[PDB]
Amino acid sequence: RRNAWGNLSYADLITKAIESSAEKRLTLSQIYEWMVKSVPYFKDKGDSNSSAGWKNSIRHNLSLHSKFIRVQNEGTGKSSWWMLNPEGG
Amino acid sequence: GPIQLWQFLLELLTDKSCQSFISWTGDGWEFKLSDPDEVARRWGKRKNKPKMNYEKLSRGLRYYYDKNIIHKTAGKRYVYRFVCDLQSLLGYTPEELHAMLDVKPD
DNA sequence: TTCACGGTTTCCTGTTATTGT
DNA sequence: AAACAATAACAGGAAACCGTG
Ligand SMILES: [Ca+2]
């Protein structure tokens, strides 16, 4: 039990969140919501803010890892889609 | 009107008892927030924003980059530089001001 | 008086550096 | 020695806020 939620890394979690989506892409906000709805540990960390230490870890994993790529989303608002790299770097 | 952040930092940088938490580096008008939480605390008290912290103070510093008031010294933690004409406002050179405040160089 | 504006303050998304496990 | 976690510095968009002219 390396982490509080199990042996999965953050990156493995985000991967599962994105793969769970119909279109194989989510916004950062949607990734946050998935974590809260889907990972028992995070179930009661829902109404917290981006300073949350684990939200920071998610942003941090999304930019650090080449397996995640950012894609722009249509109108105004309204942040990037996060998707897996077809190459998986 | 209300004092502006850059004027506030100047005020602290011209008072020698403030040197423990914010100081000139000795290179021009380059300065260091050596204790940024203490600097933010004072800024919060002065403006009556009790939740002021460095994260927020720094964001106001970042709006100054385009207004050529203050710039970041890249790769140096908490180091910034006035890039406006301070000599005219203060009536002193960097060298003059540094002597006055007994600035040990970095 | 009300109004519009500048200068933040607050929050956020995203990228990066560093240090501990 | 290499991966991952934790945490923070930093850039800059968006929008709220608020004192002043
Ligand atoms: Ca990435």
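Residues displayed in chain A correspond, in order, to Swiss-Prot positions 156-244.
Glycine is treated like the rest: Cβ placed from N, Cα and C.
Here Swiss-Prot describes A:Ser212 to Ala as a published mutagenesis experiment; the accompanying note says: Abolishes STK4/MST1-mediated phosphorylation. Applying an 8 A CB threshold to same-chain residues 6+ apart, the list for A:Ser212 (mutagenesis position) reads A:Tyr165. The secondary structure of A:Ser212 (mutagenesis position), as reduced to three states from DSSP, is helical.
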